[PDB]
Amino acid sequence: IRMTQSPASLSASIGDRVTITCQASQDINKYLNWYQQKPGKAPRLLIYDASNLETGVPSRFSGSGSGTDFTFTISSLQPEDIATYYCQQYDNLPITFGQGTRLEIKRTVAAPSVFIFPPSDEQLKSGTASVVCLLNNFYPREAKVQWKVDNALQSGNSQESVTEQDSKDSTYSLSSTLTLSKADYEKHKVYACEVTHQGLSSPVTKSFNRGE
Amino acid sequence: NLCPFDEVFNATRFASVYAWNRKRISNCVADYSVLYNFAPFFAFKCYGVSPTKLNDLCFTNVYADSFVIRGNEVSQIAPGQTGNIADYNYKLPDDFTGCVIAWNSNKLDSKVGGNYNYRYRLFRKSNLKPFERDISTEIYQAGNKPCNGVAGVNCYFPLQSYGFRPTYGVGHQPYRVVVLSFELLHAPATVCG
Amino acid sequence: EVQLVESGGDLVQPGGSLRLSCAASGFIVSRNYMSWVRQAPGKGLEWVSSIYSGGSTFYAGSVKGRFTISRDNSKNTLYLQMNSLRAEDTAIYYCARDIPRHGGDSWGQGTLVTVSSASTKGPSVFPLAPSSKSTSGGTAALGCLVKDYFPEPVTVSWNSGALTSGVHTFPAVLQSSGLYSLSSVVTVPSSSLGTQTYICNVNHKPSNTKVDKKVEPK
C-alpha cells in the first residue's frame with residue numbers, strides 16, 4: 001500500500017493541539033497501528049487498530065479512521081513528546097510503513113554561549129590540525145555560519161553537525177570541524193569563527209594566542 | 001433422481017470457517033449443470049476435471065464443504081496456499097480435483113452492526129492437516145502461566161469475528177465458498193451423470 | 001518485561017552471510033507472531049520477514065531467496081540468517097513480536113548492520129583540554145574528541161557513567177576519508193576542575209577498543 005503521511009515539519013508551542021494524517025491507497029479497514037519512535041530508543045506502539053490506545057500510555061493520544069484516510073491527534077503537547085510517529089498496516093502481506101512526521105517544540109530565543117578549542121601539540125607534531133568552534137543553546141537549527149580564508153569567501157571545506165532537540169530545555173548545540181595538514185598549519189596563524197544569531201547583539205569575536 | 005444441489009448452494013446461513021460444514025452427495029444422477037445458473041462465481045477455478053467432462057464421469061461420492069471467508073482470503077482456499085485461513089482454519093489437500101465457488105453474499109450475511117456470528121481462528125500451535133476439522137474454545141497463552149481461562153496478559157480467546165458490515169469495501173464482504181471434491185474408491189461408483 | 005537483546009551482526013564484505021539472533025522475556029518465540037523490520041539510516045522502516053505461530057514464513061520482494069527466517073524453540077532466539085548480502089542492505093534491524101489483533105508489542109533496541117568493503121580502523125583520541133580563556137565567574141566547558149573511527153557505534157562516557165548532566169554527544173558525520181568523527185562536551189562548575197578528575201571513555205564494540213583518556217585543565 002502507498003501509505004502517505006502529509007505533515008513532516010509541524011511545530012507547535014507548549015501545550016497545543018496538533019493532528020497527523022496517514023492516508024492509504026485501498027481499504028485497510030481499521031488495521032493501521034500508530035507508532036512513536038524517540039531518538040535512538042526503539043519505537044513504541046500507541047494506537048493499535050486505529051481506534052484503541054494501549055493501556056499505560058498517557059491519555060492524550062487519540063486516533064480514528066476507517067477505509068483509506070486515517071488521522072492521529074495529540075491532546076496536550078507535553079515537552080517530553082518529541083519523536084517521530086509512524087503508521088503501519090499489518091494485514092496486507094506487503095506490510096508498508098509510512099514516512100514519519102518529525103515533531104518538534106517551539107519557544108522563545110536564547111543567548112548562545114560560544115566556546116572554541118585549540119589543536120593539541122601531539123596532533124600538530126603528527127602532521128595534521130583540528131580547529132573546532134562550538135555553539136550551544138541557540139534558536140534555531142538554521143543560522144548563518146561562515147569562514148574567512150585570507151579575507152576571501154570560503155566554501156566546500158566546512159562541516160557542521162546539529163544535536164537533536166533536547167526534551168526538557170529545547171536547546172541546540174553546534175560544532176564545526178576544520179582540518180589542515182602540517183605544511184598549511186605551520187604557514188597560517190590567524191583563524192576566526194564568527195556566527196550571527198537571531199538575537200540582536202554585538203557579533204561574537206573569538207581570539208586566541210599560540211603561546212598560551 | 002438428481003442430486004440435491006439446492007440446499008447446498010442456497011441455505012439461509014452457511015458454516016463459519018472454524019466449523020466448516022462438510023456433506024455427502026450420494027447415489028444420484030448429478031449433472032453439474034444445475035449450477036452455473038446463479039453464482040457469478042468469483043473464481044470457479046476448477047482444477048483438473050474442467051466443466052464439460054464431469055457431465056460425463058461417474059464417482060462414488062462428491063463432498064461439498066461450505067464456509068464464509070472475506071474477500072481478500074478467497075485466494076487462500078485453493079491448493080498450496082498458506083495464511084491464517086488455510087493454515088489454522090481449512091486446508092485443501094496438495095492434490096485436488098474440485099471446483100472452489102464463491103459469490104459475494106453481501107446482502108444476506110451483512111449486519112450494519114456487524115454479524116458477529118461468523119468467526120475464524122486467529123492462533124493455533126500447528127498448521128491444520130488436510131481436510132482436518134477443528135472446533136474448540138481453549139485459551140492461547142504467551143507466558144508459562146496456565147492463566148485459568150481469563151482475558152488477561154498472555155491470555156486470549158482464539159476465535160475472532162469478521163465484523164462484516166455493509167459500509168466496508170469489496171475486501172471485507174462475505175464470500176460464501178463451496179469446495180466440491182470428487183472421491184473415487186475401489187467400491188462400485190454410484191454417483192454418475 | 002519483554003526486553004529483547006537482539007544483538008548480532010556487525011560487518012562483512014559484500015556477498016557474505018551474517019546470522020542474527022533475537023531474544024525473549026515473558027513469552028516463547030514459537031507461540032506468538034514475530035517479524036523483523038528494517039530501518040535504513042534516515043529512511044522509513046521497511047518490512048523484511050515475518051513468522052507465524054505454526055511455521056509459516058513470508059518475505060519481502062527485495063529479500064526473496066537471499067534472506068531466510070528460522071524459529072528456535074530451545075532458547076527463544078528467533079534467528080534470521082542473512083545470506084547473499086550486498087552494499088545497500090546497511091540498516092538497523094529490530095526484532096519484533098506482534099500479537100496480531102489484541103494489541104501488545106515488543107520492539108527490541110535492535111542491532112546495526114553496515115556491511116561494506118572497507119576495513120576496520122581504530123579511533124584517534126585527542127585531548128580537548130579547556131583553554132585558560134574560560135570565564136572566571138561563569139561556567140566552563142571541556143570535552144573529549146574522537147576522530148577517524150570505523151564502524152559505528154561509538155559511546156562516550158564521563159567518570160565511568162557517573163556524570164550525565166550537560167553531556168552533549170554530536171551525531172557522527174561522514175568525512176571525505178570514509179571515517180567517522182564525533183565530539184563530546186560537558187558543562188561542569190569550575191570549582192571541581194582542580195578537585196575532581198575528568199576522564200573520557202571512547203568505546204568501539206566491533207574492534208573491542210578500550211581507550212581511556214584523562215583530561216585536566218591546563
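Just so you know, the numbers here start at 1 and follow the chain as drawn.
Quick check of the header: electron microscopy, 3.4 Å.
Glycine residues also receive a Cβ, built from the backbone N, Cα and C atoms like all the rest.
Annotation for B:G113 (variant position): spatial neighbours B:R165, criterion Cβ-Cβ under 8 Å with sequence separation of six or more. DSSP assigns B:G113 (variant position) to coil in the three-state reduction, outside any helix or strand. Quoted from Swiss-Prot for the published natural variant B:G113 to S (Swiss-Prot position 446): In strain: Omicron/BA.1, Omicron/BA.2.75, Omicron/XBB.1.5, Omicron/EG.5.1.
DSSP assigns B:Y120 (variant position) to a strand in the three-state reduction. Under its natural variant annotations, Swiss-Prot gives B:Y120 to F (Swiss-Prot position 453) the following note: In strain: B.1.1.298.
Quoted from Swiss-Prot for the published mutagenesis B:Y120 to F (Swiss-Prot position 453): Decreased HLA binding to NF9 epitope. Increased binding affinity to human ACE2. Long-range Cβ proximity for B:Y120 (variant position), meaning a same-chain Cβ under 8 A and a gap of 6 or more residues, is found for B:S16, B:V17, B:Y18, B:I69, B:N84, B:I85, B:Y88, B:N89, B:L159, B:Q160, B:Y162.
In Swiss-Prot, the entry for natural variant B:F123 to L (Swiss-Prot position 456) states: In strain: Omicron/EG.5.1. The structure shown retains the original residue. Residue environment of B:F123 (variant position) contains 21 other Cβ atoms, counted within 10 Å of its Cβ in all protein chains.
Annotation of the published mutagenesis B:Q160 to N (Swiss-Prot position 493) in Swiss-Prot: Reduced host ACE2-binding affinity in vitro; the original residue is retained in the structure shown. B:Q160 (mutagenesis position) carries a strand DSSP state (E or B). Cβ neighbour count for B:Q160 (mutagenesis position) (all protein chains, 10 Å cutoff from its Cβ): 16.
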Quick one: of the recorded positions B:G113, B:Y120, B:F123, B:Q160, which have a CB under 8 A from chain C's CB atoms?
B:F123, B:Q160
